[PDB]
Every structure is written in structure tokens, then in C-alpha cells.
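Enquirer: Below is one structure. I have some questions about it.
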Amino acid sequence: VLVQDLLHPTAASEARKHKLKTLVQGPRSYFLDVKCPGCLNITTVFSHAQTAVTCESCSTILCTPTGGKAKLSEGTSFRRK
Amino acid sequence: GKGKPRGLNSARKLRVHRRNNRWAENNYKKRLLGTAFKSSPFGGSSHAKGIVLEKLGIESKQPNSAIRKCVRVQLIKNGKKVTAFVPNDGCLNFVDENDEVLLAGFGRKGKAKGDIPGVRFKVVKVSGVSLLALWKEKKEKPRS
Amino acid sequence: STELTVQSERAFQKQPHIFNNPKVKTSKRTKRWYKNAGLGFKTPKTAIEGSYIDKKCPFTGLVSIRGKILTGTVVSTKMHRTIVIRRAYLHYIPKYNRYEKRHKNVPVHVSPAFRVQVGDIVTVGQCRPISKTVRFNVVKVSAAXXXXXXXXXXX
Amino acid sequence: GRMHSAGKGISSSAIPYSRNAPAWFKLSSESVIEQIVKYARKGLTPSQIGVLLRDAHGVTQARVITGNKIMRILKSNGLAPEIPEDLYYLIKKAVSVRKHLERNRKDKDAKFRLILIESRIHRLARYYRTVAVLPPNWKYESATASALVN
Amino acid sequence: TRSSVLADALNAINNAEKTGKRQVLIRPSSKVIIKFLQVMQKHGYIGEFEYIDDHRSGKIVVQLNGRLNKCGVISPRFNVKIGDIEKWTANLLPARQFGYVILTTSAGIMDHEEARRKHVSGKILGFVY
Amino acid sequence: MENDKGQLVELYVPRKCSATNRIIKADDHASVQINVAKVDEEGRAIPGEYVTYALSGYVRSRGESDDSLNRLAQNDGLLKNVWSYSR
RNA sequence: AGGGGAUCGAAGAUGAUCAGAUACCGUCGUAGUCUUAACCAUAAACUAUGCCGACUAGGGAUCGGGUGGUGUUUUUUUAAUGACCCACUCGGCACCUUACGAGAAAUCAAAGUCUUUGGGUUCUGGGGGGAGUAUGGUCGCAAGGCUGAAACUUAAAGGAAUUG
RNA sequence: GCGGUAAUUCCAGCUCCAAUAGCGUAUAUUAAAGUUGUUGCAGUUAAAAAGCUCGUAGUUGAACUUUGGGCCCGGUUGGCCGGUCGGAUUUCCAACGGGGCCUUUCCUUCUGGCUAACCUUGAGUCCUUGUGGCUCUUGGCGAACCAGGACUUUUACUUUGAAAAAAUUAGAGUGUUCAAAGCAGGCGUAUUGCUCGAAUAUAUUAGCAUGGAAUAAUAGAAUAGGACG
RNA sequence: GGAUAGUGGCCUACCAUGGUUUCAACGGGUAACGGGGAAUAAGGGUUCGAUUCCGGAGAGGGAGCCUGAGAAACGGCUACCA
Ligand SMILES: [Zn+2]
């Protein structure tokens, strides 16, 4: 304060603020491949559903949406990127 | 920006809004509406001359306590009637009723002068000669 | 404006003196007269191809384009062979140092050599008085119909 | 801003600097564009379709993998609707609201909200009509509004 | 809504100067702002600024020294008829010997002085001292 | 502030804060001057030798003089780590 | 214009009181108060503070949404749910402390960034009284609403603070 | 605000002050007046935010599209010298602009009328070891604007200029003895003329003419009813 | 078409239904002839201009017209009102 680095802000507190208030804005939403042992085939899913996503060929379930991120369907697993 | 449209094209709004606001300037409202010609006992003229109707003695406003000698005058130009003070000491002596005095303002534009209520005018030239030359001793009152 | 009939008045509609002889066998029927107003205003194809008469037509009539040459937006097309255009402008007021929006509606004669509608920015040239309020004549339709076909429907 | 309320909230979508990529993305434009038009035949709005393709499918944004925006795809394959999406849903709401009022005229608030919704409608359509996509005559009236949806 | 960005940026630089800071996060950015700042550093009331590129309208980071009292914008970009530049500088400039009025001419966004030499004129942007 | 044929005129070329470059004038009794001893090898601190700083009244009141010391008197050499220009 | 009419209660009638007491106080109680259908369009309708935008300072709360935790508490077998804790961030109704700054002051996160005077835009005001009066116009069933002068008079009116 | 018996304001004496062939007064006007506020007012409590929201006219309205580099040409100050009989110009040399360049880069476009301009050169040289210099016709620059055909997105803004009665005004010269004025006048050979003037400027909006191409509008190819050939 | 010295709803005949307007039409006011100009000096303004220069209008009011190159003249005529 009175002097700092606007061009180079510490990642420690660049990740506390808002998605639009950062140095150059961007999303806090990740994509993840999601798998259920019912099938041998995984499914790409967005972390904030809105739409209750269904699986591959097994019409079972994957996620039911919420106020933000999607709750996952218990007996499943997931991996980012 | 406190209201006033600052745009490069709002000239009309600004001059109009001017006129509008200008009407709350007393001397301007007066100068346009007429007043000086409508109202006002003179013609808007600097002076006006009339006939003395009766010699008056006005009790003066507070906290002053005396009697201020004036005359009621009926202007020759327009027949309006106006009570006007006679300045200096005496000088209500020089007048008499039924004469021909020349009246002027009291340097206030309307507005009664001192403690003289409702008197906005004064004597400046009675019977033809100046009231001053009469109160000193220069000139003397014409014929009758 | 005009359209159809051409000969549609109590008096015969003929261009002055432009005589053609019935003895003289013809394929053109009536011999036609035209010119060019000058000032690089290309005398339009429809003026020479035309069949109308208009003696107030700058290209095929007996008037002359001279003086001021102006342009404006078309606000009115109702009166026959004459329209009303609105030239806008800004007036500089020094006291407030600002320009204020103003306009003027010039009445201008339009030859049946044009196809003017309301909106077509247009270029007119001063002439003689031809009427009570007419001192100009349309001499170039700069616009078109303002992308009017662009607003259509489906398929 | 926010017009018909002085509610100054901020709640959008922060777009990545990555106008290209996802880099972790295989497939092609082929697949996902077929997805778009097919879902369009299924009868979904560009917003709906975008959300769907963004969740169940692997499309962060369907403007980058395919150099064209969804509604433009729909227009391209001849799937565009009578009026744009936003004007449609505005009008639709206005119609349901109106019905609510004609079910009880004692609700002043409802009349307020109807005035507002309709003002919004008229402004919008004035824009659309400025840009040739709403026919130069097109206007909203209730007595053709309740028909306009169907 | 944001009426004139140049105004905002200049107010940001100014509040920066006053508050005691040396760095100014200004947003958004545009060619006009750039040229302004460019004729600002050319006479050295600021250090150097860095255009950071969000893929939208932009950002700028102005490192200033503190030689600047106050810079401003004449928002109604009035037209200046070569005789009127004298009047404007006379208006908002602390003295003849320094401080410069900056304006937009058909010869570019230049200070009153360069404008005087080049013998060009136009609308007015603001001022620096 | 010189005159005609060169030559200095106008007395008094005032101080200046090291932190803000804001001019320091007479009635600002809130300003300050900080003398740092220029010490020598192992222990001793040479008198008649100071790293002298100046911090104007504004900053002193704002309470940035501390941070302006960690700023100035460290990249002037006489402190290590402590303050990072990135925040 | 119907309904309804408990309650309390302009009017009015009364018992008191005071010199007087058409009041204050008590008793009676019309209208009103509730309501549906239509009017009316004014309140100190007040934060006595136009709206949109940017910037300028630290703090503990709390409302609403979200995020982050091998945090507490609930046990069914470890969870899952649910409340609580801490952190962080949006948008709130608020306070606290300070003053860079502002004001005539009281005070003010604006009432700040404003003679170093220009982001955008709407509105109103120009000494006091006359007077929200007169006149015209429009609205209303009415009461009244909007629009709204002048003649004349006047050296003050008024604001905030201090000591008495 | 003074006067109701010691009146620094009244009636006078005396003295004194300001202005001076003039001074008072009444009315109006301008300044004062940032009390009309574009510059530049004010509106919590002193005058003054419409009870509230919509919303047409009006005012206003995010950012982005030829940015950057290299080469020449000649005009004006200003700097050490002077090459001189107060002022002259080369170049040593920075400063400050303007003209044309080539960088994927219409300038309306054909059809020749003009070519001044050079990648040209034809013998070389007056002459500093020569790219310092230009007289000099034959393969060889389009714009330098012509005359004629053929077509052109519209603006605001600014620039220079033309067109612009005199009196007025700002202002140069001239000693009406001075001044306000006037445009006179000044010189010998004053017995047979000599001669300088009677300037310049403002002349702001609109029309014309032109240089600019930022700022700010505008129009364009999406049912391609597009672009060139 | 007629009329003019000639353009023109200038007038007539037919025909059409158009023309200005909150970017303020139309109407009212003016103790309003317009301009060159003038008064007031930071600037921006404000106020003024019947009046020696230019342009217009009238010759108590109105209309009409003779003469003539030119007048709807008035130190011209004609009629009406005062
Ligand atoms: Zn599955």
C-alpha cells in the first residue's frame, strides 16, 4: 500500500477475489471426466450442471444441480481436465 | 454535474432554461412586463409635474417622532394622484394649494425614503422657480 | 410521379415545337427532346427512355438548374410530381458555445424520371420559381430504399 | 445498471482469454454442429442448447470449437424462429401475467409488473426493428400476443 | 453508464497522485487514452504505463512519479479556432511558463504547444500540470 | 528558478519527500528526517556519515512511513527480504 | 352506491373544572373506523439529501447466494443429509472508528475527488411579506387538485454555532 | 441612524475636506454581480429534489479496423565563426516543423494533351587523392492539371484563402504651437519645382474555395438480390 | 389559359388533397424599422441603436390613377373618412 505490484500480484490472494476482479478476468469453473463402474465408458461433465446430466448408454444419472456446483451421484468418480 | 446539460449540442435547452430562470430577476421582469409604463405614477419618466391638491402633514414612522410636510399632487400628464414630500426646512411655506410643482423620485425606485410612509416622490420645482433658489434666497415666486 | 396515361389532361400533352410528321413514316412515333442540366448530373436513362411530358423536368423540360445545389432527406411524397425534403443542420450559439439542432423543409419538384420514396436521401438543384413554394428540382437520388427488401420473411 | 429495478448486482460469465483451444479437446466441428442442429430439431433455444452442450457434452463454449454462434448455426441450417428468443420469452411472460390479472384485477402490483414487462418488450422490438430483423411494421398488442406464442 | 472513459482514467491518475500511490490500475483502455498518456509521459508528469490485454476493452497500469498536480478533461470537446487555444490555456493553466493544454486536431492528439508549431487545431481533450 | 542572463534568483529550493516526491515546506511540522548510521565492518557505526531520508507530513499521518522505510531503505541496500514489492 | 357496524370515536349532548373552558379530564355517542364497486391524488408522502458511472479508508457485526475445511456438534458402522465454526468473495439493510478530503457550521463515505472550478442527464431555487393570494385554464360529485401573477409594502427574514 | 437643553448629522458662524468652469439631483442602463452563474451559482438544516415508478420528444451514450521501421527533398529560426565594406551566406551543428517516399498500402478511371521529375548516359570534366558539380540529345516515371468520355456513401470539425463600402474601431506616419481633431504635409533654386503619403488590422455566424484525416456521426456483403473479370 | 416588363395560385377554369408544427408551428406582445453601430473595459457577457452611412416605409387616414424611361407620387390628380 502506497506502493505495490499491479502487474505482478501474488497468486495467494489473486485467488481469494472475484472472477471479474482479477488482473485479467476468467472462470472458476472446471470440466471433469466422470465415471461409474456400471459402464466401461466415461463422460465429460461441467461442474455447475443446471441440467441434470445423464450417462453414456446407461440411463442412470450423474449429477443433480444446486445453487452452484453439481452434486454428484454418490457411487461415482471424477478427474479434472 | 448539477443538472445543467453539458452536451455539445444542448444549446437550445440552455438558453431556453436561461430565459425561464431569468424571469425571477425583479429588474428584468419589470423591464419586460412593462410596469414602468403600466404601473408607476410617472410615465416611467425621470420626473413629472402636477397641481397641488392639499397640503399634508404626515406622522413619521418609528422609532422617529415628528411631522413631515408634503403635498397631494395630481399629475398633468396622466391625472394620477400622488402624495409627495417637500424637502428642506419650511418649504411647505413656498407652495400653497392649487399650484404647479415639478416632482421627481426619492432615489429608491418606488420605495418610501426615510421615515416618510408611502411617499416615494418629492418636490423639485414649484410654480416655475426652483424650490432651492427659494429656500436659499436666489429667486422669488412668480406672480400668483 | 405521373404513371400511365401520359395523355391524361384536358389539353394535349406535347413538348413544345418538337414536331414529328405523320407523312413521315416512323418507328419512333414521336420525336423526343432532352438535354443535360450540367454540373455533372448524368441525365438519367429513364428521362430519355421516358414517355411523360413534365415541362418542369430538368432533363426533359424547359427549366434550368442553376444557383445553389443542395441535398436532404425525403420526409414527404404525396403531392403529384413534387415532394418535401428536410435538410437538418446545427446552429452555433456563441454564448453557450454549442450547436443546436435545426431543420428546414424545402418543397422540390420531382420529375417522373425518378422513383422517389420517403427516406431516399436526395440531391436537388435550384431553378426558377415553378410554383408558390418551389425553387428546386430533384437531380440525383443518392440513396435507394434503405435496405427495405432486407426486412422480409422466411422460407 | 439494471433498468426496471435499482438492483446493482454483478452475475455473469467470465470468458477465458483462450479464444482458441480447449487443447484438451478432440472431436471436430462436424460432431458438435450436428449436435446443435439436431437438438434444434428437438426444439431447443440457443440458450438451452448452449447449456446442454456445455454440461452433458464437452463444449465449454460453442463459438470457439466452431467459428460460428449457435443462433447463427440455426439460421444457417434454416431453423431460426419467427421472432428472436428474448422477445419471445418476454412476450410469453407478459401473456401469462396478463392472464393472471384477468383472473384477479384487484392486484395492482401485477398491473405494475405488466406495464414494466411490456415497456421492456416495446424497447426491445424497437431495437430489433431498427436492425431489419423485425419487420418495419412489427408491434406488440395483447390481442395478438396470446396468439403469438402458438 | 460510462460516459467518457478518458475522464475516468484521468480521475484515476489524479486520485492516485493525491492518495500517495505510484501505480494506477485504469480501465478500460482506448486509443484516445493511450495518446493522451503518451503526450503526458513525453513531458514527464508520469513514469511509464503498461497496457495489459484482457481480450475486451483493455487495462492500463500507470506508474507515476508525483510531479503532477492535476490532469483533467474538458468533456464537452469544444472546437478551437486557433485563436481560442490561447484562451483555454489562459483558463486552466497555472502559468504561461509551464503546464500544457492537450487537444485533438486533424494532425493528432497533441499538446497546445506542438499544436501551435504544427499550425493545426480541432477539438480539446484536457490538460496537464 | 533562474533569471535573465542565467544566474540564480528566488531563494529557498525546498526539501522533498523521498517516498512521494511531494514538496516539503515550512509549516508542515508533520514531515520528518530519518538519519541512518553508515556503520563499518564488525559492529561500529560511523558517525559523521548518514543515509538521510525525508518523509513528508501526509505520509506520516497516513501511516505509510513505516512501509515507505521498508520500501526505500532496503532496495537502498540496508535490509534483506522483509518487504516485497509484489502484494 | 350497497353490505358491515365489535371497537374506538371529528360532530353534537352532557358532568366536571377555571374568572371564562365552546378545550384539556369524564359519561353518552352521530359520522367515521371493516368491506365490495367507483371517486379523490394530497402527508414532516422525510434519509427534509434526484438517477446511472468511475475513483478515493480501516474496522466488528449481520441478511441473502456461493466457495474452501482428513473444523465442531448430531451415530446407524464410517458416512449422506442438517445446524454450528473459520476463512474468502459477491449483492444487501446497518453500525463503528478515522480523516486524505468537505462544509457557515451542525456535520458528511459523501454532503469527498470543487477557483488546480467540465463523466452523463432530469428537476427546482434567486431577500422578506403581499401569497399559494388574484385572474384565466384544466381536473373533481364535492371537498378541492394541478398550472399561478401583480399592485403595494418592507431592512431585514433566515441558517448553524457561542456565551449568557 | 441623528433631535425629547452640555445635538461630532438639524438652523447658522467659523474652520475644514472632495471635486473644480463646473458640481448636485431624479430616471434608466453597465460595472460591481460567481445575486442568471457556457466560463461560473445554489438546492441535508438558510430560497429550492416532483410521494413513487413507467416512459415519447430532447440531451447523452463501452472498446476494436494503416500501428511501426528505413531513405530523400527543401524551407526558418538559432548557434561558433566571418569570407566582410550595422549585415551577407556555405558548411561544422543541434532545435523546429513541411513535401514525396518503400514497406501486401487508388490516386475515380480510361483515351493523350505538359512531360518536371530520374533507375536514365552521352564524350567527361571546370576541378579538393572524388559520387563534392551540371551545362548536355537517342531505349527510358503519369498525375504536374489539362479536355472529353465514363462513375462517385453522406457529414460535423478545423486550416489557409477568396469575397469582402466608407464613418466607427484597433493602429502606422505627419508637431493642428499642445490636445480633441484633420489627412495632411515635407523641400529648394521661396523670380517660373523637388517630393513622401493618404497604411496595416478586426471584419467572429452562413454561402464559396482549399489543406487536414485525429475526434465524432454516417452508409456497406447474412434468405448473399455481394466483390471484382 | 389569362394577366405581367417578365418568374409564380399572380388570377381564373378543372383536378387532387395537400402545406407548417415541442428542432415550438399558429396565435398574442412589443412604450420593435433593420444593419453599419453605441454604452459598460480580465474573460465570457450585458444593454442599447428614432438619430449624420446603406436598405426599407410614409407624406393626416384609405383606396384609385394620370403622366412618364421610372410614381400606385402626394410641395400630382381623382373619390371617400377625419
Ligand atoms: Zn453410468
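Chain B uses Swiss-Prot numbers throughout; the residues present, in order, are 2-145.
Cβ atoms are placed via backbone N, Cα and C, with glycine included.
What Swiss-Prot records for this protein is below:
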type: MUTAGEN; residues: B:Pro64 to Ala; note: Lethal mutation
type: MUTAGEN; residues: B:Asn65 to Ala; note: Lethal mutation
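Relative to the rest of the structure, where do these features sit?
Expert: For B:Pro64 (mutagenesis position), no same-chain residue lying six or more positions away in sequence has a CB closer than 8 A to its CB.
On its own chain, B:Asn65 (mutagenesis position) has B:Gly115, B:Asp116 as residues at least 6 apart in sequence with a Cβ closer than 8 Å to its own Cβ. Reduced to three states, the DSSP call for B:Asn65 (mutagenesis position) is coil.
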